Every structure is written in structure tokens, then in C-alpha cells.
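Quick notes on the structure that follows.
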Amino acid sequence: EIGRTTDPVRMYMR
Amino acid sequence: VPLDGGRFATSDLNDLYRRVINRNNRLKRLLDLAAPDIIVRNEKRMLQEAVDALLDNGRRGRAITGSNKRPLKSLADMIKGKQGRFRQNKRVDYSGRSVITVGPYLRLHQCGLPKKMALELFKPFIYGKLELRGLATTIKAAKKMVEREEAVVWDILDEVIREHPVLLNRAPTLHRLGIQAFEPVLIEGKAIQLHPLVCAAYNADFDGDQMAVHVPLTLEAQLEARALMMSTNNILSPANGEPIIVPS
Amino acid sequence: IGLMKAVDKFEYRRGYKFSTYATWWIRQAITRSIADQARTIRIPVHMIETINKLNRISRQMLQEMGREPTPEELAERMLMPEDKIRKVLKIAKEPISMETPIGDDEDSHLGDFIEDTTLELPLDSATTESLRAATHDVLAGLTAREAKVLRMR
Amino acid sequence: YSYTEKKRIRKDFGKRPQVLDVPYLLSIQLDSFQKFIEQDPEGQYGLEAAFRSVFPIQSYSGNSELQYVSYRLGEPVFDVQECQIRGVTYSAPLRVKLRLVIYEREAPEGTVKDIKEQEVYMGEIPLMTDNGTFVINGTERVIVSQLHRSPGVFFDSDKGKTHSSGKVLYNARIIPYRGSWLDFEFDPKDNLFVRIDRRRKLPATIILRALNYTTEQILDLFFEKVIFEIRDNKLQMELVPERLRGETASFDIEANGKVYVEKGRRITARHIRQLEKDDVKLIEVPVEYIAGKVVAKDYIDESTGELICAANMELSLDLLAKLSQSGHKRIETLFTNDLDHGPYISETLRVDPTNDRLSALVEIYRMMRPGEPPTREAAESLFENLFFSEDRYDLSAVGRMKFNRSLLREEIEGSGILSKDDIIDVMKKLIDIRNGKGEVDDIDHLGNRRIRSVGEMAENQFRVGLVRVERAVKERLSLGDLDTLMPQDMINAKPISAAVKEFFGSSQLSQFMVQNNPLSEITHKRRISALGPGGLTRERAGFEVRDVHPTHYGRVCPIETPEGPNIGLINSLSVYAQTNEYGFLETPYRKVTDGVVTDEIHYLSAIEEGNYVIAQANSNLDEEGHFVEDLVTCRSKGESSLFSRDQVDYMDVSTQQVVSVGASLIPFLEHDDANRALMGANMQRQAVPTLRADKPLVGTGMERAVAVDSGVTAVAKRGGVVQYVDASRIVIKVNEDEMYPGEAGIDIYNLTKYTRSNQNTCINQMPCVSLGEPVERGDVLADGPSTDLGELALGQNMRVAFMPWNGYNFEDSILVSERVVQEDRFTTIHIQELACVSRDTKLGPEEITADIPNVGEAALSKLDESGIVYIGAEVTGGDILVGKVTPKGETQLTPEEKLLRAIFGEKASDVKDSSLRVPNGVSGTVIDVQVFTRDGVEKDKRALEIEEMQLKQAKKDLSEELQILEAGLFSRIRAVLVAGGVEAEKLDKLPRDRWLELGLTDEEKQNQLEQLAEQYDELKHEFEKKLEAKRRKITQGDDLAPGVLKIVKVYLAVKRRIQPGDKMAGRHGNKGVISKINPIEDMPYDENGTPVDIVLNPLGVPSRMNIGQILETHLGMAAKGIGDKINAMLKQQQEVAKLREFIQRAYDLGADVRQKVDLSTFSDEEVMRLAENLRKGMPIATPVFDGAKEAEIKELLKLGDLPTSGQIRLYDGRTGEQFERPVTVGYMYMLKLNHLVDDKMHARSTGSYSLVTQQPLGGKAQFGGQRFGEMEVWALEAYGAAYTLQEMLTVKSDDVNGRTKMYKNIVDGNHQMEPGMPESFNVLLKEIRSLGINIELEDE
Amino acid sequence: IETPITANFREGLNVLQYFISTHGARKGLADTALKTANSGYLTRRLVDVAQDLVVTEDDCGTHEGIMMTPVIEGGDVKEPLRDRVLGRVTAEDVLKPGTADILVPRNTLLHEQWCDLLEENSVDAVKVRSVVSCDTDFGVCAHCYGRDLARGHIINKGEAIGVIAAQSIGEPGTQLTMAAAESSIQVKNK
Amino acid sequence: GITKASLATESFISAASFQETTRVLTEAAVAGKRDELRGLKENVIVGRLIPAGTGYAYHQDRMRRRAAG
Ligand SMILES: [Mg+2]
Ligand SMILES: [Zn+2]
């Protein structure tokens, strides 16, 4: 589920 | 630095240091206000993206500049290659450039040099004579005798250029024969004359090509321009014994 | 940090739902932070209210007047002293970044053309070195007791 | 017959007729901006189709509409030249109508309420000047065109390199005008792969399964079926005959009775022919043969209900056993033959993991927005917004046309966004490329590269701005209340007017105008750049699009580009070329009927011209259109060949159809290598306009169309009679019939005296007509910069000789006589400009006082007491132009000097001197001064004395125009009103002012009375207000930058002669720097003392193959042997009978030419005037490829008594002996490029120093030192030189306190230096420590 | 192309003969505009690996060299043996082809005469000392390198042969842009 | 090759100057190199006499002092 995402805004919402 | 008119011209680090001291200054606060571990745990994750946008900005989301649409320029993007090093390998005083022409009356070891240029490269030497021969009481009163172009300096300038080799050099300097000293002779005009035999070492047509002219300054540096680099020592190209001053 | 304060002083007895009270303390912060860490050369918080009025009012005189607003009709429309509107106009401009590539996008930047003035002309420093010649020689051609005090005064 | 023709008739060689006239050279610009700002009541491009691309903005579920009605462009506030002096753009305020209807919140959707918002103002759009050049900031800019790929589908291959084993890997692509991409392709295992803009790959069926298609329907559109039956006999398979294409059968051949083939033998068409005869429809095959197929659709266990075989599951022999009993008999397989029908879509059906719709979007979403976890109403939202959402995708009006054409579909109209019926077709047509039966499309073919003019770029940059207002009107129309607001609280004109004003201001395209000619501006508007926003890049593109396709023939010049990094990305447009309705270029062609060449001219696109057979312009016709050759030359499919006389469809218009407008003026272009005739086209856009040019002695006839199409000339607008000439005004009394119906009078043209262009040259006009000339429509009244009588003279033409002379022309360089410096023919004029602004410091304001600290009257002589300089005072280098002093405190003066003050009493400075002194090395009369002042600071006396003198001129001509335009208002009613009442000798006694009571009978004579009356009161009422508005914008203040107090702008008309260093050059790419300026008598004199004026070198012609110059040098000598045969015949005043006998034998003089000039001109007063302009030389002409053959030249020399060979014997100038083996002497036409010498020679001994790193630069009236770059240090280590190298980068450049000693050692005669360490290395230790790293130095 | 442009530059070239020629003068300029950007990075690397090399001795002593055989181009010669070995030392003194007829001694500069004194004889190869086989640390000795210079002497100690040997290779290249039967083995010699 | 032989040099300035630079400081800063300035392109940066040519003489004397008198 951690599809190589980098920017925190992808990680904040996640 | 403040520009002329009101605007300022900041470097692109004061846009990045403000972004670490601000985020770090807030994270000092959440540990006192005691927020949940969903925010402060999002703070460190957000600080650490701004200390690593300072060292080498670009190995991440590329935190582009504000108020503009080009990426900021971090520290490790200041040493990185422009194809030449940040330091030396440099601009240079005592230089010039002009349109070369032919002048086929010169000997092999001398290039022209216009009066209007040589009076501007050899200025600190000329100040020596005008205060040595007593023709100017003090240096501030020799600066106003060279600006007036008084008819005395045209005879002092020609003794500063007795045996003072200069260094003509063309732009894309491929091989070591692309830099050669010469002994100037003062002409009138604004084109650096140049002996026709040598124009096939620089690879210079005379149709607008220009040529800088440096000046070896010290006393050990106008012998290296007279023993090693003079134009009458290089009659054999280093790549092979064949001549390089063939009448073209 | 705003919302963390709203729920701090929240009070439900007055009936109003949480969203219609947390929407103030939240928006209160993001308009107090923007006036604090948005500029390089920071301008105070009591002044951004005055800059934002000059654009809220030079934008309302733009449809009515149609042409454009003068530097003086704002003095009539607003109530400034006719010069504060001339001092509020020399502030808000941000700094041009010192790496903006100048025309033709050549191998140049703006930071290669701004020379520095702290230094001194080496003729300006070759006279002061020369001046100590005279005042050490001319002033040496004096008497003894009458030159020491001239050098100590 | 043309009144400018009969003043000097240019002799014209050339044989082919001209069927088509050279069109208006600027239609590329002046027309594709008329589309933009112009009322279009329909859906074409233009502003009216930009609003409709957005409006009406339906609210966000509130349903309070906002709809567009109409717009209207106000008039500008300022005229053009007022917009160039004052220094602000030339715009026109926009005005939109917006209605705001508020539907009822609950009740029916009835006409509830609204307000017709009275013209919400939403920005200012700049306007194009008359010529086609914008005025952005007091600087005429120009917006080049652009050549980009047209939106469509481009199947391409990229063979060879990839995979290192052949394996041509085709692929498609779908580029829309606005929106994401879509990129199918193959892999090295024949599995289709889909893509989005550049994301990770995907199996191609993974988009089909998202369009709600099942594994059966996928395999139904892509393959053909092979029905199977089991009639309890050995599995007879059905069969059509054609299904056996190239089959290698391996069974017992049986069909309809006869065994056709042998088991293990390939089939034939004659085998096929044994099938239609037999009506073969069913055959027999064994039961093992069916283990090499795949199921065609679903077959489930109908007996039980468990799925037996799903589609795409190759057969297993137990499944036949499971099938032989399963109660199923309608078997099917897939027609899949590995030669032409490959199963490319089958294999990707397996690699696709997801096999239902909802679980494919979740795969698309998983890779189009990685990281975030999927959803359901989001993944559906993302997909149908990527392509099928009409806002974020829009193919084009043209993209659909290139889409329907490439699939061989029918029509050209269609929805702008994709559909399910288009993603399928591209996959099939992509597959068909793989199976052989389809060809790819190369990207260079000019049928795949449209052309965006200005009116299509400003709009896209506008509607992008229009959406940026739709972002806010919604949230204010939904979040905000709807009670009593108007449609003027939502619309804000800062963002809409910022999205366009930034376009014309800064761009790769919106570039300054290269304005030092009538030809370097008219060829900068027709440039076709391939760069820019949404296009190529000079470092990415290689030799693929830097080359000349065989489609450029007639639409883009092959021989005119730059030579730098972007050779081939500039591509100046051609002469006759135009654009389509969609953009694709095109070119005329004479329709060639069955036998005869017609004249109904067609314009062929780029993908139509490749069909027909087209002849060449040089093919003879026998006065009826029939070729006299049974076989002609043609070009048919991009090649060249011969064809039958009646096998050609079109013939080209003329011979100058291939070339540009630049390279169309090189005479004898057909005799030049394409290289050194490519340096010809780039050395006429640089030729400075000299003092007063004359004419090309050997032209090419295509010059009058370049000095009229550009606006430099003051072309006459209505024929008539000149009535008052003057060096600053021409008054054309209009004729009778071309006069307006009522209250017409006369016309008047103003000229534009000495004014500064963009390169600081001058551009001034001159009258060329006297009192009484009958002007005509399209005639000429005023020259410009380098035009003469209409012709385009770029430079001077001077007697040249080819011979080596004592080495003073060793290389390409040039010698020059001193009779070319005396006569002042190469002397040009330059007009600089200087600006002294007096800011408002924070220490007190600056002043413009004329008192300056410690300055002597030798410098304050020119400037008057007010401070500004005079007007006309010849200044030189170092003088003062504007006295300005700035307040300065904080003295803190040194201790030693603080005794120096007390000794003499030197009063310290309260104010520092920072006036504006002329830059060094310049001298020229100060021809003009202007003063701008912030409104609110008083005007000193010089600021008023300037202002009044333009206040008495603003009202003089503005009202004196009546005094000369009233002159004709009466002369038209005095030559009319003589009847209807006898007032001709009493017409003067009855006062012309007092003709309001009386009049004339009821005709125009009486209709002219109130005609010249109602606007006559307006001539006193309306016109008088034309004085207040003029006298309003004079007295008021100015709109200056913030802080600035008052500006001043001074000019200088420096006039620079010629000298050694300047860079002359001819037309044929033969540059040269002037090597010496001889005396009058060292130059080789021929048999009659006439010295030559240039001595070129003859070792330039053998290597560089430009044999143009050696031919233009002879025909340029026959045409000046006439000028000396007439100048003598006219100097004894023989007669107007001998001239008309000679001048008529100088005009026939050819081989089947098309001139026919004489026998009709006036008796004597027009031949003695034609023969009075030819006394300098009779101007020959030579079209580009219809040239003058060599025999046609020699027959012109022999008429002039010159020697036919073209070579005279020159005598030396110094000794006196004669050069053996005679020399050539002609008249070449020499330009003078603007690489002048005294703008190239800098020199620096000490000056400014940079800020962060302390090296030198140029910003302080003393440019940088030279660049002692990395390449030039390896040439000082090659020699042993290591003291020169150490000082060249320690003392001379970078050390701080190590060079303020090397300047004090030098002034004392002690040449010796103490190096120290550079300051550009101490910054490299602070820039590394500011990382984690820890750099230091050891100690020893 | 199948048909050649069949008219010189003294009579004109019609349009279709000029559009054909116009190409070849466009591939000519998109290479000279690129052979500089491409040969400007080949000499920037050769003078950054060969940077720190300097004649730092007077004679190494090693007895190991190479052999300089003339190049043989089928039945022709691409370079005489003499102009390949001029200006070099000699590792083992080549005598005449006859035994013990030593004409060129142990290592000596082969200048404009010792070539011809070994040109009169009929030697087919010499063993010369080459800089790839010297034995000095941090540099090369003087005899190993050889003779050349702008001057004619042996190479003076201290001379920086590293960088004058990476510009001589990258100075060309600006002009480095790029009977088919083969039936009989026919040699003119016997 | 020539693009990976001018990386494995003994210095860390004659490598960081021309090659990729981010990787020649990260690797030298971990091992604590000590560049001894016995080159040319490492010896014109600091701004002193290059050790080959007229400057080779004076280097005959500098190394003749350390570890001696
Ligand atoms: Mg040149
Ligand atoms: Zn050795």
C-alpha cells in the first residue's frame, strides 16, 4: 500500500 | 544587496534558511503545547524535508521557488559542474579585445596595439613615470594629466612599452600555440594588427575575429613571455616536427 | 495550532455546533501566520491590513472609474494623509532572486552584474598611502615642541 | 506607365512571364490577428469563441446563472507615437456584458430576477500597429509564429536501436490540444501496452476492461471465429476456402468429396481455386488437431453449472472429453494465423491480472496517483475526467480532422473529446501496422506540423486566464450570499489581465524587433520558429528536425537560417506561401488542363501535392499553353523524373517560388554554393542604412515589393496632385473622382524626422516629389532608411578590382581607397540616449541643481542655469549633461587628512556629486531633451520652457490644419456653387464665413452648405475640444515608478565615419574587415586615371564557390558603361533625338525578353528626365532563376565599348608600370554590416569587482576583464610558464590584499608581487563546511 | 540519388538541381556546429587523466622497450620506419644485419643522421624505449619519453608532457567527421 | 577508461573538480582523505606555483626542507 509515495501531502491524507 | 530603485536582490538561500528556521521554530512549540502524535509526527517528517532541500535540493519533490516558477538553488547545486569549477578550473584585469587586421609590414615578433588601448592597460606603469620624472607632483595630479591626453604622456607611454611583451590569445584556444607573446608597436586606430605568418597558428581569418590581449605584470612574468612564450621560439608545432610558420 | 486552541476553549452550552466555532480560530491562525512568515523583508502585522485595503479599494475603483486609479483618488476614496498612500506604495514589493537568468537565457545570471561598493579604488588607497609621505615629511620640517603637539592635537 | 516607372525604368532580363503577383508580404501577421479582435456572430476562433468556451458559468448547485451577452473594444487612450515617447504600452480597454439571473431557490425554474451588469471591465488587450508590430513598453516588439506538431494520431516505429536484435517495435500516440496523452506500443514479446503521459507501462487490455468490456467482447471485436461441429463423426471443422491462406496443412486433405492436397504440403491459390468451384464449406480433421487453438467464448457446464472453459484458455484434450459429452455443440475457436493474423491481443489477455471493470480502474488509479489508497466514487471520477470530460480534454477543431483522416473515416466534424469508438480503432490500426498492411508516418513531413500565428496564441493564453476567474466566481456565487450583489463584485481584472500582459512581455517568442533596415524588420515578422512554449528545445533536438524534407518545396526556405546552435529551427517562411483554414502551409499551382496550361490557380496542401504530377516553372509554352516538349520534368511522389507531355496535372507559378524574401534579392543566386549563399541571407538583415543610399546597380526586380510592404515608405493613399512639399510634411490635393461624397477636401501626410530605432540607428524620411506631380494610388511620397524612389537600396556600390595588393588584403580582408572616405558614402548616423533619474532617497531627496561641488567652469559651460544641457551643444567624452547632487552625511574623515582640512579650510561637502556625464569615447550634438516629473513637484524653468514650446506646436498644427484644410473646403464649393446664384466675382465680396443664410439650389452645392456648417460649429465646438484634450495631457504630471521624483532623457546624434576595423561585406557572403585606407593616388589607375575604390582578393573564389560575385562584377560593369555613354551624350546636350535612339537600343537588347518599355513616353520633358536619372548607371535587373545568360551580358558590354572579356589592364599606382596579365574591374554592391569597431574594443586596467566572489565584471562604465577560461590555462602549463600563471589568477583577479600591493609596487617601479590566497577558494571552504563536511588545512 | 546534378557553377542550376544540392550544405553545418561540442569534451577528459604527469628524472635505467615495425598496408606502406622512430632512444643497440656490425650504439637519440646511418643499412625494426614501460614513480624519466619538442633538444627535465600530449590528440577531430572487387592477390614486388 | 581513471586518483580535488562531484566528496569525507597537493589541477586551485615548468625549480627546494633542515 506504500506505493513508493514521497511527498508528505500524499502521506498526510493516507 | 539593495538594487537601484527600491527592489532587493536576494540570494536563493535566504529563501531556504527561512524555511528551516520557521519549521524548526514551530516544532519547538508543539512539544510545549503537547499536541497529538499525528501532528508532531507530521512535523519532523516536514522538517526533515527542508534540511534535505537545503543540502541537495532535487532528490525529492523539487521544492520550487515561491513567487516564481524555477527551482531554488541549494548548496550542493553551487559546487556542482558548470563544466568548470566554481573556483578556478577566472576573469582577469589588464585585458582588452578588438578586431584583428593584417599589417604585413611588421617583423615576425611584433603586433600592433592601438594608442587608445595601450594607454589604458599600462596605466599604473605610466603613473610611475609622471611621478618619477617630476612631471606630476602627486598621483592625484597625474590622473588628471592622462585624462587630458596631454602631449607629454604620448612620449612617456612609448618608453613604458620599450620591451614589454603582451599576450595575444584567441577565443577557442585548442593547442598551446594559441597563446603567443608579442612586442607591441603603437599604431593609430582600433584594430590589433597581426603578422600574417602567425595567423595560421591561431586559425584566424581576418573577417571579424577578435583577440584578447593580456599583460604580463611582474618581472618574472615578462621573461616567461620572452623566453618560453615568445613568437619566435615556436616555429615547430609540438604535435609533430613539421613547421607551423609556413607561408600560407 | 489554531484548531488545537479552539477545542481548548470550546464551550458547547451555547448550542452552536463545533464547526461554526472552529472555523474562526482556524482561519484566525492562517491569516496571522501569513502576515508573519510570507515575506523576506518582513513588514509588520498592523500594516498588512493597510496594504490589503489599498488593493481592496484600488480594485473597487477600477470597475467604477473604468480607466485606472490615480495616486490621489485613493486619498479621496480612502482617508490617508495623501503621503502615507505614497509610503505604503514603496513597501510591498518583494526581492528579485539573484539567480534570475537575464535575457537570451545565456550562461549568465543576475548575480554576475551587481558589483560591490564597500571596496575602495586602489588609487583611492594609493593616495592615502602617499599622503602619509607629506604629513610625515612636511610636518617633519617643523620644530620639535611645536610639531609634537601638532601631531597630538 | 506608372508615374514612378517613368522616372527610372529598370532594364529587365528574364524570359518566363509572371502569372501571379507577389502577395502582401505581411499577411502572416496582420491577418491572423484580425480574427482575434473582431465581432464574430458564430463559432469560429476569436474572442467570441473564448467566452463561449467558458460562459455561462452555472453556479455550484445554487443555479444562479451568469451568462455572456457581447463585448466591445473601447478606443485606446493614447495614440501610437504618444505611446513611444511617454513610455507605456498601446492597449485598448475591453468591456464585457454579463447578466446574472437568480433562479428561485424552491419554486419552478422561472425567470425570477436578474441584472444586466453594465459592462464589467475585464482587462486591456494590446493592439497591433498598422504594420504588424506591437508596442509593449515604448518598444515595438514582434511575435514570431510557431511550427508545432498537430494534434492527432502518429504511428511511428523507432526501429533498429532498441533491443539490439532488430524487432521493430511500433507504437501509436494521441496528442490532444489540451489534456493528457495516450501511448500504445509493443514490447519484444508482442504484448500490447497502454500508457498515460509518461507513467509506468500497463497491459493494453487493462483499459479495455475499464470501458465495461468482458473477455468475450474483447475477443469479439479483434478476431474472426472458426465454428466447430461434432456430428458424432471425428470432429468435422467448418471451413471457408480463403481461410487456408498460406497454411501448411498436415492432415488428410478432404473437402466436398475430393482430396485436394497431400498431408504435409503447402497450399496454393489453385488449391484455393479448387474450393470456390467445389463450394467447400465443411471439411474433416482429426481430433488431435484441436489442441492448438483457444476458446472463442464462454462454454460452461450447462449439465451442472460450473464454468468449463472461459475465453482465452487454449484447449486441453480432456476438455474436449469434458466437451464431447457436456451437452454443448456450438464450439468456436479463433482465426489466428501467425503470418498476417497474430494473436497480439490474446497474450495480453493473460498477463492482465485484473479481470473486472471495478478492479481495473483501481489498477489505473493505483499507478496514475501512487501512494494513496483507492476508493470507488473517486476511481470512477478520475477515469471519466481524464479523457471523456469535455473540460479537461479537447482534441481540437483540427485534431478531429487529423484523427478522422488517419483512420480513413468519412467526415471532419466530431466531438472534441474521445469516445469508446476511437480507442478501439487506434488499437486495430496500430495492430494492422504490425501485420504488414499499413505504413507509419514520419514526423518531419510538413503535413504534420501546423503554424500558430499570434491570434491563436494570445487567445489560448487568454482563455487560460479566463478560467482563472471562473475559479472565484463560483465560490463567491455558492459560498457567498446571493441577496443583493451585482456581476461586478465577482469579476476581477487583475488575474485576467495578468495572464495576457505577461505573454507579450516575456516569452521565447515575443521578442524585440530587429529594426535596422526595411528588410530586417520585414523578414523578422515572417519567421517560423519551432521553439517556444510547447515545442522543441535547442539542446534536445538532433539532426532529425534540423534538416530539409522534400516537402519544404514552396512553403519554407531551404537556404535561410542562422548558423549557431539552432541551424534549422528558424526557417523563414517562403514568398508565395500561405496557411490553410487549419494551419498547414500551402502554395499556388497553375492548373494544367488536358493540353493547355490554364490560370485558375489552386493552393495545394502538404498531403495533396504528393499525388498529382507537377511540372517545373522553366518549361516552354508556345503562346497557347502547350508544352513544346513531349516529355517534361516533374516531381510526383517526392521524387523527380520525366513524364509524358499530357501526363502532368499542375505547373509551378514562377521561378522565385522556392526561396524566401531574404535570399530572393541575391542576384545570380543560381551560381552560388548553398553555403556561401546562405551567408548572404544573413548579411542583409545586418546592413546598416547609410547616409543616403542610391540603388542596386544589379538588382533582382523583387525590391519594390519590400520597400512598400514594410511601412518605412510614406505610400500615397489617394491619387491627386501634390500641393505643398516640405522636409516634414506633404499635402496631397485629392483628385475629383476619388473624393468622398460630402465635405471631403484634401489629404495630408506627415513625415517622421530624426528618430531613434531599436539599434540606435536613425530612421528619418525625406520627400521625393515636387510641387505639381500627379500622384496615384499606391505611388510613393517619402523615402525612409535605405530606400530610394521606392527601390530598396541597402548599401553603396563602388568600383571593385580583384587582385592581390602587397598583402594588405591577405585573408578575406579588404582595402579601401580614400575617395570613399572623402565623399562620405559609408558614413552612417547613430542616435544614443541617456537617462538621469533623481530618486527620493531616505536621507533627503536629490536635486537637479546646476551648482556642483568643486567643479570648474570648463565643465559647467554647456549646461544652463537650470541644470540640463542645451540643445545643439557639441559635447564630447567626459562632459556633463545633467547636474545632479545627492545628500550625504556620515563623513568620519581620516586623521591625516583631517589636518589637511584645517591647514587650508576646505569646507567639507554637504552634498555628493552624482551627475550624468557622457560615456567615454563619444561626441555628438545633443539633439533633443525631455523631462518627466512626478505630479506634485514643481517644474523648474527649463521644465516649463520645454513644455510651452510643445504647447505652441500642439495647437499650431492642430488648428492650422483647418487653415490649410479650410483652404480646400471652399475651393470645392467655389468650383461648385458658381451656378445656382452668380457668386464668382462676388463670391469674394460675400464673406466666406458669412454663407450660412444664403446658399444654392437644392443640389450638393447646397447640401455642402450645412455640410460645412453643423460640424463647422463643431469645427468651433467639437474641434475646439480637440485642443483641450491635447492641452490636457501636456500640463499634467506623469505616471512614474514609485519613489522616482523626476526623470530626464537626453539624446546624442553621433556620426561615425568608416575606418580600419569596420566589417564590410557583399551580398554573396564574402565578409572582410577593412585593412587600410589608402591615399587617392596609390590605388591602381586604369588607362584614364580613374582609380579603383576597393581591392578584393582573388583567392576567395576558388575555394568558396560563389561565382555570383564575378558575374555581378561584369554585369555591374556593362550597366556603368552605359552611364558614362549617356552622361557624355547628355553633357554636350546633343538632342532628345539622339538620346531616344540610344536609350531605346539599351532596352531592347536581349534574347526574347519581356520588357517592351519604349515608344510612348513624353516628347522631350520626360526623356530628358529619364535620361537624367540614368547618368549614374542604367539599373539592370536579374530574377533569381530566370537570370541573364553569359551571352546576354557580353552583348551588353559590346554596346558600351567596353572590352568583351571584362578585364582591363591596370597601371600600378606607386611605381607606374603596368600589371601584366590584365585584372578584373567591375561594380560590386558593398553593404556595411553593423559590427563597427568602436563598439567592440574594450580595455580595463582596474575597475569594479563582483559582490560574492571578488573577481571583475562589467557594470561600472568599465566592463570586465577577459575570460581567462579553463581552456587557456592548459596553454600556460604546456609551456613551462608558471609565474605568468600564478599572477594571472592570484594578483590580477582574485586576491584581496595581494593586489592592492601589486598596484602600489607598480606605481613605484618595483615589479614584484606577494601572491596570497585567492578569495574564490575561501568561499569554497565556507560552502563545504555549510554541509556536514569538514574541510581544513594541515600545518607544515 | 539516381540522377546527378549535371551542370557546373558557371551555367546555372535550375530549381530542382538546387533543392537537391541544398541538403548537403545542411548536413554540413549541423556537424561543424556539433563536432565542436563533441570534440570539446574529448579533450577535456584527456587533459584530466593525463594531468599530473611530468618529466621528473633524467634516466630511469630500465632495459625494456618496444619494437617499431613499419606499418604494412597490404601491398603498400602507411608510414616509413624512419619517420616512426625519429627522435627516440634505442633499447638494444641494433647492429647491421650481419652479426656484430653495431652502427647505432646503445641508447642514443635518433636524430636526422642516425636514421640515415641506419637507413643505409637494411634493418627492419628497432627496439626503442617507450614511456608506457618506464620505471619511475610519479612521472617519467627523460630518456624514456624521447626527443620531441617545439625545440629540437632532448626533453628538458621538468617539462609538463602530460598536458601537451592531451591537446595534440584533441586538436584534430574538428576535421574528423567520418577497388571493392578483391579477386587477385597481385603484388607489384618480387 | 579515461572517465573512471580520473576518479580513482589519489587526490580528492583532481576528481571533484571535473567528474561527478556529489559522489567524490561523500566518499572522501567518510574515509578522511588527505590530498597532498602533488599535482597541477589540484595546485592551481589553491593558487601557487604549478610543479611543472618554471615552478618546478622552487619545488626542488620545498621537498628538500621537510624532514630535514
Ligand atoms: Mg574567423
Ligand atoms: Zn625510464
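Numbers in chain E track Swiss-Prot; the residues on display, in order, are 755-932, 944-955.
The way this entry was determined, per its header, is electron microscopy, 3.7 Å.
Including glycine, each Cβ sits where the backbone N, Cα and C put it.
DSSP classifies E:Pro758 (mutagenesis position) as coil under the three-state reduction. E:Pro758 (mutagenesis position): 8 other CB atoms within 10 A of its CB, across all protein chains. According to Swiss-Prot, the mutagenesis experiment E:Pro758 to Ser or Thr carries this note: Resistant to antibiotics salinamide A and B.
Listed in Swiss-Prot as a mutagenesis experiment, E:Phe763 to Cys is described as follows: Resistant to antibiotics salinamide A and B. Secondary structure at E:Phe763 (mutagenesis position), taken from DSSP and collapsed to helix, strand or coil, is coil.
According to DSSP, E:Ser775 (mutagenesis position) sits within a helical segment. Other Cβ atoms within 10 Å of the Cβ of E:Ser775 (mutagenesis position) number 14 in total over all chains. Record note (Swiss-Prot) on the mutagenesis of E:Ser775 to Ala: Resistant to antibiotics salinamide A and B.
All protein chains included, E:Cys814 (Zn(2+) 2 binding site) registers 19 other Cβ atoms within 10 Å of its own Cβ. Annotation source Swiss-Prot lists Zn(2+) 2 binding site at E:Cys814, E:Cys888, E:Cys895, E:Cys898.
Proximity of the recorded positions (E:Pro758, E:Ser775, E:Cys814, E:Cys888, E:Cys895) to ligand 2: a Cβ under 6 Å from the molecule is found for E:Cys814, E:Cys888, E:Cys895. Comparing the Cα of E:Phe763 (mutagenesis position) with the Cα of every entry in E:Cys814, E:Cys888, E:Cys895, E:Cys898, these being the binding-site residues, the smallest distance points to E:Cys898.
Neighbour counts of Cβ atoms within 10 Å were compared across the binding-site residues E:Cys888, E:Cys898; the minimum falls on E:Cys888. Taking all protein chains in view, 21 other C-beta atoms sit within 10 angstroms of the C-beta of E:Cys895 (Zn(2+) 2 binding site). Note: the Cα of E:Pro758 (mutagenesis position) and the Cα of E:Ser775 (mutagenesis position) are spaced 10 Å from each other. Cα spacing between E:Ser775 (mutagenesis position) and E:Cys888 (Zn(2+) 2 binding site): 54 Å, rounded to the nearest whole number.
Cβ proximity to the Zn(2+) 2 site centre (mean Cβ of E:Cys814, E:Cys888, E:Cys895, E:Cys898, cutoff 8 Å) flags the following additional same-chain residues: E:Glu811, E:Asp813, E:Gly815, E:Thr816, E:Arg883, E:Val885, E:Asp889, E:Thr890, E:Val894, E:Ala896, E:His897, E:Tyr899. Secondary structure at E:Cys898 (Zn(2+) 2 binding site), as computed by DSSP, is helix.
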